[PDB]
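Student: One structure, pasted below without further comment.
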Amino acid sequence: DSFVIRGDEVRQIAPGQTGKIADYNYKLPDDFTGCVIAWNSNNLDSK
Amino acid sequence: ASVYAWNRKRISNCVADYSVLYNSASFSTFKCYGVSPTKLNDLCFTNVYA
């Protein structure tokens, strides 16, 4: 699953977690199996 | 206040929504103990202090 978010919201993308990104558009299962991988993209996605 | 001095508001006789604070971009932490910040709106207390 591939997408962009503001850096403050990276902590919402987990099993069990809650917030506007975790509720309203990207919810993980509360027993998720897998990895969440992220890096800053300020060199590509900012203008 | 200075951290040696720290004032203490007592909150009483009133209604509050805690989700307004929990969804705010203002805060660098929100760590909760003995209650969860998602649950506070469903639950209530004799005094609250800040």
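Heads up, chain B uses Swiss-Prot numbers, so what you see runs 348-397.
Heads up, header says this was done by electron microscopy, 3.1 Å.
From the backbone N, Cα and C atoms, a Cβ is placed for every residue, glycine too.
Straight from Swiss-Prot, here's the annotation block:
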VARIANT   B:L368 to I  In strain: Omicron/XBB.1.5, Omicron/EG.5.1
VARIANT   B:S371 to L  In strain: Omicron/BA.1
VARIANT   B:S371 to F  In strain: Omicron/BA.2, Omicron/BA.2.12.1, Omicron/BA.2.75, Omicron/BA.4, Omicron/BA.5, Omicron/BQ.1.1, Omicron/XBB.1.5, Omicron/EG.5.1
VARIANT   B:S373 to P  In strain: Omicron/BA.1, Omicron/BA.2, Omicron/BA.2.12.1, Omicron/BA.2.75, Omicron/BA.4, Omicron/BA.5, Omicron/BQ.1.1, Omicron/XBB.1.5, Omicron/EG.5.1
VARIANT   B:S375 to F  In strain: Omicron/BA.1, Omicron/BA.2, Omicron/BA.2.12.1, Omicron/BA.2.75, Omicron/BA.4, Omicron/BA.5, Omicron/BQ.1.1, Omicron/XBB.1.5, Omicron/EG.5.1
VARIANT   B:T376 to A  In strain: Omicron/BA.2, Omicron/BA.2.12.1, Omicron/BA.4, Omicron/BA.5, Omicron/BQ.1.1, Omicron/XBB.1.5, Omicron/EG.5.1
Student: Please identify which of B:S371, B:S373, B:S375, B:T376 has the densest Cβ environment, defined as other Cβ atoms within 10 Å, among these variant positions.
Tutor: B:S371
Student: Between the Cα atoms of B:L368 (variant position) and B:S375 (variant position), find the distance and write it as a whole number of Å.
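Tutor: With the alpha carbons as reference points, the distance is 12 Å.
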